[PDB]
Amino acid sequence: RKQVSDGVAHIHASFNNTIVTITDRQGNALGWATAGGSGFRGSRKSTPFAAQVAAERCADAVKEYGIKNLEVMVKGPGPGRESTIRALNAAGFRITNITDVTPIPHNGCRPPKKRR
Amino acid sequence: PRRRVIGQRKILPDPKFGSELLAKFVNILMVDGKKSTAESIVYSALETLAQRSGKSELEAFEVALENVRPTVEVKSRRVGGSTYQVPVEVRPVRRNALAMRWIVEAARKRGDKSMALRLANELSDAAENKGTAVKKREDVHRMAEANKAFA
Amino acid sequence: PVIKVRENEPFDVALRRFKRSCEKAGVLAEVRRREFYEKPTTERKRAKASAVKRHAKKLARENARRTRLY
RNA sequence: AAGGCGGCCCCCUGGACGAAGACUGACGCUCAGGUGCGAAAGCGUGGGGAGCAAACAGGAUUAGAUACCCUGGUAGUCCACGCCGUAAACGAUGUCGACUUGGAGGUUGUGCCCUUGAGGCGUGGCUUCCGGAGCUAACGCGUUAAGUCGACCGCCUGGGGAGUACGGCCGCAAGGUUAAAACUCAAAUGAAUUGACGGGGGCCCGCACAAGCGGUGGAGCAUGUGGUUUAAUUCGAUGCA
Ligand SMILES: [Mg+2]
Ligand SMILES: [Mg+2]
Ligand SMILES: [Mg+2]
Ligand SMILES: [Mg+2]
Ligand SMILES: [Mg+2]
Ligand SMILES: [Mg+2]
Ligand SMILES: [Mg+2]
Ligand SMILES: [Mg+2]
Ligand SMILES: [Mg+2]
Ligand SMILES: [Mg+2]
Ligand SMILES: [Mg+2]
Ligand SMILES: [Mg+2]
Ligand SMILES: [Mg+2]
Ligand SMILES: [Mg+2]
Ligand SMILES: [Mg+2]
Ligand SMILES: [Mg+2]
Ligand SMILES: [Mg+2]
Ligand SMILES: [Mg+2]
Ligand SMILES: [Mg+2]
Ligand SMILES: [Mg+2]
Ligand SMILES: [Mg+2]
């Protein structure tokens, strides 16, 4: 519905999982899909290929909106940081730009302890 | 072999048909080290399979292998608490030998009378794309795509 | 690390340009070093060894660039 | 000066160094008792509390796990004013002067040429690394000495008992400082060497793993051993070996 012509793709990668959310420039979600949500529960949801499977799933189920242009905003340096956007173009999108947004503080809050 | 590269000694192509591939079949099937019983069982079983369905005695038996060859197989590497299998391709030389073994081990599990009869039935199913041989090939294929994220 | 895909070209080269941006701008490494908090002593100690062994490599080079080996 | 000090701006303030000269003219060095500053944790009275997080609770691993791991979480960490006065407060190296071959650097001034444009020639102040004589138990230090010397101060006299007990002084408290004895042992210790070992690191091996085939442990029997019985059940071999 509303046949949105161009959209945005947020990749929220992490050391444990990957979430793909497709939006528009207004910041309103259309569909989401995660590696853990794609049946890869366990230690396999952090694999780079596990992000490949999820990216196609979110590329699908937004075909109702007829999205033809995507802007990729990668976040959260982790395993699924570049593979998950190889699958985005394989779904037929015409990526206009790729931007890396990620929280880099200027020495803000104190991080947790070292692990032992 | 830590430091050894091997070359397998050649074997005699079989007299009846001249296929060295079939000569391996009698070697795999042979038990307790004797070829007189094993060779005749293979030859006799091939007659029934050829008579039952299609000509080209060798080609009917070659169709079965074309259906049971596995194109991928997992191997395990231990890292932490538990080992996880990693898929890897199968070299064509070992690919022939793997399905060549699976048919015989599956044949010895039928309830028929003669080992020749059990071998003929199993080869019939494999050529018809059915039976225990392709089922064994199906598991290694399914369990290699089950965890393909590893490499 | 903003990249603007040029007139067509291949997406792989655009991806390879985006990867080079993160490598050159140090986006990947800063997240790892700031994931946990290490004490100020450990920061001072690690920089001590890092500079000492860097200079020791230079001082150990002069003992092999002129001495015949075989 | 040490503890320590890290966005930018403002206004109060201390110290260091360099060039060229004037000026006072021994005004100097060290310092028992004193006096001041002194990380973090901790204490008191007010505030503030985002994030981390002693204590605490739950989930796991475990034979137990009052721990490491996971999800939460209060004092505290922050501010103002007072206490506390201890640290591996460590270049384990007191302060102040003099002299004694060298290299490669870092940082901050300067006075000459070639303001030829980079540069070249030197002199100053801090500071990093390597090494000569020499030093010594050896490691190592080596003009910023652990070298050759002068002037003051502090400290040491086998290991435990013990920086503990009692008694003073200090503190709101925690505790700090000064500081023994009986008894007990023939050692305690520093450096370096040869091995052995490591859930330290390399490189190379082999039926060591991997790829396969056939077995043992399940049954009946043969044979040896342990045990138990017996008048005796002769003696020896006992992880691999
Ligand atoms: Mg964590
Ligand atoms: Mg005094
Ligand atoms: Mg404090
Ligand atoms: Mg308080
Ligand atoms: Mg309070
Ligand atoms: Mg915790
Ligand atoms: Mg002390
Ligand atoms: Mg104490
Ligand atoms: Mg200190
Ligand atoms: Mg220090
Ligand atoms: Mg001391
Ligand atoms: Mg003094
Ligand atoms: Mg030296
Ligand atoms: Mg005391
Ligand atoms: Mg006392
Ligand atoms: Mg094996
Ligand atoms: Mg048995
Ligand atoms: Mg004897
Ligand atoms: Mg005996
Ligand atoms: Mg004996
Ligand atoms: Mg004996």
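To match Swiss-Prot, the residue numbers of chain B are left as they are there, and the shown ones run 2-152.
Cβ from N, Cα, C; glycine included.
In sequence order, B:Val27, B:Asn28 make up the list of same-chain residues 6 or more apart from B:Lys36 (mutagenesis position) whose Cβ falls under 8 Å from its Cβ. Looking at Swiss-Prot, the entry for mutagenesis of B:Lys36 to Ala or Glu says: Defective in ribosome assembly.
Mutagenesis annotation in Swiss-Prot: B:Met116 to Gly, described as Significantly decreases affinity for its own mRNA; the structure shown retains the original residue. DSSP assigns B:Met116 (mutagenesis position) to a helix in the three-state reduction.
For B:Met116 (mutagenesis position), other Cβ atoms within 10 Å of its Cβ number 20.
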